[PDB]
Amino acid sequence: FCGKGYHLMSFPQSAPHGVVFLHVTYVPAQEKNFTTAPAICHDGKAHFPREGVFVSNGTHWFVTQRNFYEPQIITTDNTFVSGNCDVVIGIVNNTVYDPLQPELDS
Amino acid sequence: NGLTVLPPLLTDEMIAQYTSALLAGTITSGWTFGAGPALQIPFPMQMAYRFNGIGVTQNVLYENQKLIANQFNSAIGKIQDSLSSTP
Amino acid sequence: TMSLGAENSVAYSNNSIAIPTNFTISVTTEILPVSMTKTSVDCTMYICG
Amino acid sequence: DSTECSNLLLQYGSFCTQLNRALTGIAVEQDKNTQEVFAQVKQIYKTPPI
Ligand SMILES: *[C@@H]1O[C@H](CO)[C@@H](O[C@@H]2O[C@H](CO)[C@@H](O)[C@H](O)[C@H]2NC(C)=O)[C@H](O)[C@H]1NC(C)=O
Ligand SMILES: *[C@@H]1O[C@H](CO)[C@@H](O[C@@H]2O[C@H](CO)[C@@H](O)[C@H](O)[C@H]2NC(C)=O)[C@H](O)[C@H]1NC(C)=O
Ligand SMILES: *[C@@H]1O[C@H](CO)[C@@H](O[C@@H]2O[C@H](CO)[C@@H](O)[C@H](O)[C@H]2NC(C)=O)[C@H](O)[C@H]1NC(C)=O
Ligand SMILES: *[C@@H]1O[C@H](CO)[C@@H](O[C@@H]2O[C@H](CO)[C@@H](O)[C@H](O)[C@H]2NC(C)=O)[C@H](O)[C@H]1NC(C)=O
Ligand SMILES: *[C@@H]1O[C@H](CO)[C@@H](O)[C@H](O)[C@H]1NC(C)=O
């Protein structure tokens, strides 16, 4: 409706008997392949991304936002737990870091 | 008596090809192809994204994936039967 | 015979995703007419002078 | 094919040109509508074989 791509903003310009809209949009570019999984199995529990997606570069698993590649460590802060690992089809095994663990470890 | 019918610029096979391209883009890439380059995504993950769009968590889609697929297939068959059976 | 578009077979598989690593800020133009010339015709003067 | 009818028809002016122009505009409008509705992608995507 407001240009090709994900719409960011628009600017109006007057024209003889008309209007010209300059649509400023965000277009994704330079995409890269990654191996993906619906959920991460850790401690017999299924972890799902709170806002992002699980990606793998070949050896390690990360969670990133869907529209830009920004890999982050899979923690309890950006994932949520619902059920065990026996129901979700295609769940893979990976560790889930806990931020609270070094606090009581020290 | 001077009446002529001009053929359409797009023939039926080309329009079908356009619909096929749109179907392939929306199945294999979701909504990414409409906003830029087509980015591949698995279809259950795409359905989970759509579920998140309407305010339902991903777990609900993943746990009940077989039921959702069965319901979708049944609905598509009912659509074909309804179109074939209604004048 | 016209070609609809270049063929682009998307490499779909059940466990692979494509994630963008960059972005382009694209500005596009959309031209919409708003008004016409306001024309008035005097019917008596046009038909009869 | 009547020459006399065409000669009398010429007295009325450019009515025929107006009607032909309007029909031509409708005919191109239909093609424009089909382009707008269906030709929204410039890549012909195809499904995987499996
Ligand atoms: C992601 O991987 C797929 C397949 O592993 C790549 O698709 C192939 O790309 C090569 C390079 O041009 C083509 O010759 C093949 O025909 C493609 N295969 C299919 C099925 O389309 C794809 O290019 C990769 N994408 C990225 C961003 O690396
Ligand atoms: C996937 O990304 C991770 C994170 O960067 C890579 O792990 C690093 O690899 C480099 C080079 O082998 C090491 O120097 C770093 O110490 C690693 N970091 C961690 C936290 O392990 C990993 O190698 C990448 N995988 C591939 C196949 O490229
Ligand atoms: C992911 O981890 C689970 C649990 O650690 C693995 O399930 C075990 O699989 C072995 C081998 O078949 C069985 O003997 C155990 O009884 C299973 N344990 C449970 C709790 O189910 C699972 O195989 C792992 N998957 C992968 C791909 O490594
Ligand atoms: C993302 O793309 C932009 C281009 O839009 C890249 O910016 C270019 O970077 C090169 C090398 O540093 C410069 O020579 C160009 O002048 C830059 N272009 C502009 C418009 O500034 C950017 O580096 C890319 N980023 C990644 C991570 O690939
Ligand atoms: C993807 O399909 C292959 C077989 O084609 C299967 O072995 C694999 O488990 C599937 N992965 C997922 C996540 O469904």
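Chain C is numbered as in Swiss-Prot, which gives 696-744 for the residues shown.
Per the header: electron microscopy, 3.3 Å.
Each Cβ is built from the backbone N, Cα and C atoms, and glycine gets one as well.
Record note (Swiss-Prot) on the natural variant C:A701 to V: In strain: Beta/B.1.351, Iota/B.1.526. What Swiss-Prot notes for the natural variant C:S704 to L is this: In strain: Omicron/BA.2.12.1. Quoted from Swiss-Prot, the note on natural variant C:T716 to I is: In strain: Alpha/B.1.1.7.
With a cut-off of under 6 Å between the Cβ and any atom of ligand 1, the variant positions C:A701, C:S704, C:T716 reduce to C:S704.
Using a Cβ-Cβ cut-off of under 8 Å to chain D, the variant positions C:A701, C:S704, C:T716 reduce to C:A701, C:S704. Taking 8 Å as the upper bound (exclusive) on CB-CB distance to chain A, the variant positions C:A701, C:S704, C:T716 give C:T716 in sequence order. Fewest Cβ neighbours within 10 Å among the variant positions C:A701, C:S704: this applies to C:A701.
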